[PDB]
Amino acid sequence: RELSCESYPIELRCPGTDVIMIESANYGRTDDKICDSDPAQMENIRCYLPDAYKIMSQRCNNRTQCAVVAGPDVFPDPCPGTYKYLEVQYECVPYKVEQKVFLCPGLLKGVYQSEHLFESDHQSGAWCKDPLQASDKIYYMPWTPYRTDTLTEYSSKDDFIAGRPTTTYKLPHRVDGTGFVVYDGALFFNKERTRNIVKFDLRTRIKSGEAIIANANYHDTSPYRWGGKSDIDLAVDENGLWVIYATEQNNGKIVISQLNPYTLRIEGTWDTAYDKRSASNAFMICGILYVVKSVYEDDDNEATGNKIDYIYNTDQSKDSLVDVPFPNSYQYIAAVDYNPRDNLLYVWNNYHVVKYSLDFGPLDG
Amino acid sequence: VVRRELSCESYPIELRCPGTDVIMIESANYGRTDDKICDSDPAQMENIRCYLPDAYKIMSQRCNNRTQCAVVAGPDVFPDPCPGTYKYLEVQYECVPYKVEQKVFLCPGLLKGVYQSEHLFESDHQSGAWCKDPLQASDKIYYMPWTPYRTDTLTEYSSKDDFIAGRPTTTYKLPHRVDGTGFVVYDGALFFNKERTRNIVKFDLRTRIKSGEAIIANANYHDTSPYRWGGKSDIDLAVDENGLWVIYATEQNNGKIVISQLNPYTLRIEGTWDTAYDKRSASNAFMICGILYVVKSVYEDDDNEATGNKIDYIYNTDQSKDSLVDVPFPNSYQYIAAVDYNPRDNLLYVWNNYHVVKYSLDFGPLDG
Amino acid sequence: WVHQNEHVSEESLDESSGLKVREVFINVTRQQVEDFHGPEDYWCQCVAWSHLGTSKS
Ligand SMILES: *[C@@H]1O[C@H](CO)[C@@H](O)[C@H](O)[C@H]1NC(C)=O
Ligand SMILES: *[C@@H]1O[C@H](CO)[C@@H](O)[C@H](O)[C@H]1NC(C)=O
Ligand SMILES: *[C@@H]1O[C@H](CO)[C@@H](O)[C@H](O)[C@H]1NC(C)=O
Ligand SMILES: [Ca+2]
Ligand SMILES: [Ca+2]
Ligand code: NA
Ligand code: NA
């Protein structure tokens, strides 16, 4: 076992080429005589953090050596004004890893139409599935300007088409745009008239946090071509949680930033060459941004669209001009989200709720 | 399981075995073998073939027979072999069971009584000192009789029989003049006090060259604060279960005995302790598993002294507490020159008025 | 003292006053410093001889 007090980094190492495997982890206070500090901070001996195991598994597991700084940079504060510590129980096992689910499918070669569920009452809205939790649950949020405040949950695909909901969540704030996403039983959304991302745990039905996306344009300032307060778009891929937005520093161009789903902080920022208002929507795969350029209802002397014309890699920090044909049967493309578990796109296009199939390249480099 | 650990200069290294397993060093080097491993200035790279043999000896004394280990790869734990070169620590270690040996490195106990054991011969000199190397498993005897302003040679004897018969193996020609009887041999190297200086000189017997010179801070030297008989015995060196020690006196402690642990590799003070006993009032002193034993005795010139030949003071380093004792000490002759303790044989290597003698020890379990 | 052979003397004459000037140079190698295991840094001093006495630098 390993133990380290607040702001003190912890070290984990297995002999030879053996891999670290976390069994039990807690960030808080269970015992008062282990660490040494002020007695006022030691009065509360009942501090707990369940997400501690999830954080350690994402960094230490399937690796020979590990170094995690036990502070606010890696762990969110559960109880304020209390000197915390990190208790970790780990075992040394062979260097074997689990394939397909976490692993990158490659570079996108072509998008094709897959499923057509139904034609919703709203022109614009957003639908998705939680890729972390192994469940057939569908999350639905039809966008209504200055009135979006509810997230609908469906038990299965059959219930979603038939319109049989399981439960409806009453959100603490109004939602702006069709950019919402669900990451490990928690809802991430853009709060109305703010550059803030709100974390809402579906299990507890309470808000867990609110993060400020620095210099980000909000409330119809820099949305997608259709507007509708699409200023901030959230994405989920193989690399983790992402924030697709725009800053005035980049002159309205798309700015992509990786967000930590627990600490709710920016873990890197990238500036692109593509203008957000010129873009119809965007999605992340393996840390690569894909810009959708589509045609819309009411387009004076216009036919140019229905394509992926720009790509931006985060690891390489380099951009390229592509021409991947994108399906647009109905003109008003509202939302495009990628699910790494099924490798399909979750699209909302002019009242229509559609799923798109993907084809990938033999290599990614 | 066999492992590899690497860390550049001034960067501490960490060693840990799973569960309750113990660390075991096989190969260690502090210097430069490869240039592309560490990242620094290109001038230090592709130019130096730096090596340190003592690296294994240092790691075995700290990491071995322990679950976890943290050694700062710098001048505090490792002496600099090649200057102006960015060094690193390469260690190969294996995880083995925790069970360790008993009474080898371990303290035999508190001194209960001192008795006469062996009488070798009667040397030509009244004062001098003799000792063996407790680290190296050999019957080699190191002899150095004191001649004022003329001591500059150390004599080596093959065995006990040759020492009595006066048949020497080899004589070492020292680079500097030696002050007082205070000297010892620690792992094939000689530690002594250089004349008219508060400095300890390290001299490797194998290579026959000086390896280092350490300054014992604020220490009184050259007949300033010696023992009762005097004879420039201002600085005394001791060897025990805890390691290498320096028995001296400072003017800050008002002539009282000051004991400091010295590192045999880096040649630096790893702790200082101040006692209540005056050095000039004492005849000699010795260290046994971190405990100082101060010998009070009568001399030929002393006109019927109320000072009997007994150990009347003790000082513990771990507890930093002192006590007044009364252990009977052998008084056959009157001029006690040097008293040194050997942890391998648990005997006293004494020089008393021309006579070269060995004293047997009785140990009590008074430790806890 | 440093050996006589190591010393390189120059017999010069000054402009300001007509008197015998002496300039001596001594090479110090890396091997000399790295193999010196004394207590202080490798130091050197200069001693000059006159008909009246000596002086240190
Ligand atoms: C990594 O370790 C986690 C912890 O159990 C495991 O679930 C996962 O399959 C391992 N492999 C990868 C690629 O994450
Ligand atoms: C300590 O570890 C060394 C390394 O092998 C071993 O030889 C020795 O017996 C152990 N115990 C002691 C007291 O040194
Ligand atoms: C030694 O010093 C002299 C000048 O006194 C110099 O000319 C010579 O080159 C030096 N030796 C070496 C190897 O440089
Ligand atoms: Ca999107
Ligand atoms: Ca002694
Ligand atoms: Na979205
Ligand atoms: Na001595």
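Indices start at 1 and increase along the chain as displayed.
Each residue, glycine too, has its Cβ placed from N, Cα and C.
Pulled from Swiss-Prot:
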type    : residues                                  : note
DOMAIN  : A:4-93                                    : domain 'SUEL-type lectin'
DOMAIN  : A:103-362                                 : domain 'Olfactomedin-like'
MUTAGEN : A:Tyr224 to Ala (Swiss-Prot position 323) : Abolishes FLRT3 binding
MUTAGEN : A:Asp233 to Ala (Swiss-Prot position 332) : Strongly reduces FLRT3 binding
BINDING : A:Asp233, A:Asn281, A:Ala282, A:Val336    : Ca(2+) binding site
MUTAGEN : A:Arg277 to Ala (Swiss-Prot position 376) : In 4A mutant; abolished binding to FLRT proteins; when associated with 317-A--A-321
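Each of the recorded positions A:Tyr224, A:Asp233, A:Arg277, A:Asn281, A:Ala282 was checked for a CB under 8 angstroms from a CB of chain C; none meets this.
Surrounding the centroid of the Cβ atoms of A:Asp233, A:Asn281, A:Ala282, A:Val336, where the record places Ca(2+), the chain contributes additional residues within 8 Å, namely A:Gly179, A:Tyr224, A:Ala235, A:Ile244, A:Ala279, A:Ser280, A:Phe283, A:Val292, A:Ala335, A:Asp337. The secondary structure of A:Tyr224 (mutagenesis position), as reduced to three states from DSSP, is extended strand. Looking only at the recorded positions A:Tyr224, A:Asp233, A:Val336, the one with its C-alpha closest to A:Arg277 (mutagenesis position) is A:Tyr224.
Cα of A:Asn281 (Ca(2+) binding site) to Cα of A:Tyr224 (mutagenesis position): a distance of 6 Å.
Here A:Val336 (Ca(2+) binding site) comes close to A:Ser280, A:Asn281, A:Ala282, A:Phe283, A:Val292, A:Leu345, A:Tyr346, A:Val347: these same-chain residues lie at least six apart in sequence, with C-beta atoms under 8 angstroms from its C-beta.
All protein chains included, A:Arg277 (mutagenesis position) registers 14 other Cβ atoms within 10 Å of its own Cβ. Between the alpha carbons (Cα) of A:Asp233 (mutagenesis position) and A:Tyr224 (mutagenesis position) lies a span of roughly 9 Å.
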